[PDB]
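Beneath this line is the structure, given in structure tokens, with notes to follow.
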2 protein chains.
Amino acid sequence: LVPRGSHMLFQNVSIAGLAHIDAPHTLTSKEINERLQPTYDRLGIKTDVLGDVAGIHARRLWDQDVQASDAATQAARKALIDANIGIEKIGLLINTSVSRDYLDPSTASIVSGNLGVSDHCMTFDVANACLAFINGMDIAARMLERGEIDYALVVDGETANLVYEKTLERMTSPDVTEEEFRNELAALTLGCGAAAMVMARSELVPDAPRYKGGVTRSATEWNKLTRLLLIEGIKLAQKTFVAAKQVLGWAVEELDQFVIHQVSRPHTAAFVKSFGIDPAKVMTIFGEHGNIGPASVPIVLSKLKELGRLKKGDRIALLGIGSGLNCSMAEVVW
Amino acid sequence: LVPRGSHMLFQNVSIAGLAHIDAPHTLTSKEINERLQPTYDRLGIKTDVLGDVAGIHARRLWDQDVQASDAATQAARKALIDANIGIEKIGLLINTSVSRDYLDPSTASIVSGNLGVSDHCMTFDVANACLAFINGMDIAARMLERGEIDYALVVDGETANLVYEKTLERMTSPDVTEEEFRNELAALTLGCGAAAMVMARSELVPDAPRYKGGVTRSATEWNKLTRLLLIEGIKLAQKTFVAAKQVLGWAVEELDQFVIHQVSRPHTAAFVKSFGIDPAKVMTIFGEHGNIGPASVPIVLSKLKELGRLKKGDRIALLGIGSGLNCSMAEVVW
Ligand SMILES: C/C=C/C/C=C/CCC(=O)[C@@H](O)CC(N)=O
Ligand SMILES: C/C=C/C/C=C/CCC(=O)[C@@H](O)CC(N)=O
Ligand SMILES: [Mn+2]
Ligand SMILES: [Mn+2]
């Protein structure tokens, strides 16, 4: 009758399976810079924006014309193995990538068709820049908590190959302005890869990691979006951490890991300083994989798992700031 | 303890407000045909595919470069007035259109920023071809039923102006093949427009229309998709009507209206015949507005409302078949 923060938390929702795919091809920032050198020389700009402002030494790309749906499909096959269940158990499949095969049909339907989902499986895509995987986890959690389904897949395949190709094209053209070139460099911090998660009703999966849910705040006055964006982003995150205290009971020192969406080395450094977070609890892959958009969060969770970095009882914070602006923060208990 | 169909229905979810926008400009199929006449003459094709196979006399377009987000915003302002609430009450805003301003940020965030949502409002886009508005209604319903929010907006603005422009360009070119021209004609059954709905917890809105929820079936083996598509579509719909009997208790003769997504005159005629539905309970706008994608369903519901066509207690079926293939069917009680 009297509301409490903890009442909105999911009680009966778990993670049965989790997998990621690293894209295979390394492209170093040194190789990109050689290609860009004469637009750099031409513009009278002497700074290595990628290596030294962004802090990206390399990113991963696909070796071939891999569609979003292909990479999600591959990640989804692995997470099913990880969970030890067949595709027939899946009642819901949500695709959360920014990369998309077509405006029609949804990417989710293509992935589902690849996996051979049953006729009872509901499917759709969610789009919300870099926070969508956490939005799809939440969506599936509600259906699970209610009993509408027993098992869900949340998938995300990202591909940036064509982005890099169109981008390096404009940036190495005699024509190009500084204001333009500068906008374009940020496309070069993106990376490729994929992740998938099998979520389930906790009674069907006893002792699996528990998905508690989370909180979202927004600052859509700034949907227009530079130097400003870091500041507004931190201010939104401060307010989401308050919400997270009110619902999840978070204080920073009680969390065992922060799985953070990452934009750049300086953006991450500022976030971490501003909230007093110990950097040893912030696994980072941006410097060699780049920004994998909404897949980043689950990829980093899956890497933590693979390295045996997580223990029963570990409180794990999933968070990011995304375009909109939006900020979400959720908790897993391993 | 023993599951029953009715257990999955939402008990506490209502429609507080509903509005639509008709796009202003009429483009007749006769005017399009004059432009296409020499590709028709050239191809040795003597049939008016638009007027006589599709059954579309006209469609509506925007008079200017209206973005999806602009049309959703306008529809959303009207549905708030209809509901008599201010934007501060809104805890969730989902955008469901196929049309999209950018791959980033979500269209939802742009709409929310336009309306001036508060910092507590969660936002994201759902994409699922023509069924997404019903998917967004369901998503919001779950959050409402649980008490996470009190009010939600589900919005959808569609724009086809650029589709028509690129399409009529390829179709009137000496170059063009029949197989190509034939693919392209179907883009010419699309229309523009928008809709928005305010959903709320039923205790906050006593006596408003009730959203019970619904069912989905899929046939994602056919995500590859002609003449076949009508048949597979009917077969999927048959199976969804079974699910709807099992959950909602539907029989065809007990429903007062069918608000059906519409693809074409013959597609609709076949659906209606195959299920024995009385055509007088199928309001249709396709012949003068064309296919408004996922906005079609709410637009037709809103038109029914406006005409005073609905009575307290009326059982209203919302349905469509969408790419994937997917089929969903949900019930409103006015
Ligand atoms: C410290 C945070 C600053 C906010 C920056 C947000 C930029 C977001 C991006 O452009 C991508 O990484 C992901 C995204 N679009 O959500
Ligand atoms: C009788 C049904 C036949 C199935 C046809 C589906 C075509 C769907 C479309 O192409 C659009 O109208 C909407 C959509 N993509 O969902
Ligand atoms: Mn290689
Ligand atoms: Mn006009």
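If you go along the chain as it appears here, the first residue is 1 and each next one adds 1.
Header lists the method as X-ray crystallography, 2.1 Å.
Note that Cβ sites are derived from N, Cα and C of the backbone, with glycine treated the same way.
Taken from Swiss-Prot, the feature active site, acyl-thioester intermediate covers A:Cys130, and the record attributes it to a curator's inference. Residue density at A:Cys130 (mutagenesis position): 27 other Cβ atoms are found within 10 A of its Cβ, drawing on all protein chains shown.
Within 10 Å of the C-beta of A:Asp63 (Mn(2+) binding site) we count 10 further C-beta atoms, all protein chains included. The Mn(2+) binding site annotation in Swiss-Prot covers A:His25, A:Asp63 and rests on experimental evidence.
Here Swiss-Prot notes a mutagenesis experiment, A:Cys130 to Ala or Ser (Swiss-Prot position 123), with the remark: Strong decrease in activity. Displays measurable CoA release only after incubation for 24 hours. In the three-state DSSP classification, A:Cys130 (mutagenesis position) falls within a helix.
Quoted from Swiss-Prot, the note attached to the mutagenesis of A:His261 to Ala or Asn (Swiss-Prot position 265) states: No change in substrate hydrolysis rate. Cannot form the beta-keto acid product. A:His261 (mutagenesis position) counts 28 other C-beta atoms within 10 Å of its own C-beta, drawing on all protein chains shown.
Among the mutagenesis experiments that Swiss-Prot reports, A:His261 to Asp (Swiss-Prot position 265) is described with the note: Hydrolyzes 91% of the substrate after incubation for 24 hours. Cannot form the beta-keto acid product. Annotation note: A:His261 (mutagenesis position) sits in a coil segment as assigned by DSSP.
When the recorded positions A:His25, A:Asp63, A:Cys130, A:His261 are checked against ligand 1, A:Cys130 have a Cβ within less than 6 Å of one of its atoms. In this set, none of the recorded positions among A:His25, A:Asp63, A:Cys130, A:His261 has a C-beta falling under 8 Å from a C-beta of chain B. Nearest by CA distance to A:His261 (mutagenesis position), out of the recorded positions A:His25, A:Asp63, A:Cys130, is A:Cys130. Candidate recorded positions: A:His25, A:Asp63, A:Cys130, A:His261. Those with a Cβ under 6 Å from ligand 3, in sequence order, are A:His25, A:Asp63. Gap check: 11 residues are unmodelled from A:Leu225 to A:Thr226, and the C-alpha separation across it is 8 Å.
Between the CA atoms of A:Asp63 (Mn(2+) binding site) and A:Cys130 (mutagenesis position) there is a gap of 24 Å, rounded to the nearest whole number. Less than 8 angstroms from the CB of A:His25 (Mn(2+) binding site) sit A:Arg60, A:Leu61, A:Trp62, A:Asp63, each of them six or more residues away in the same chain.
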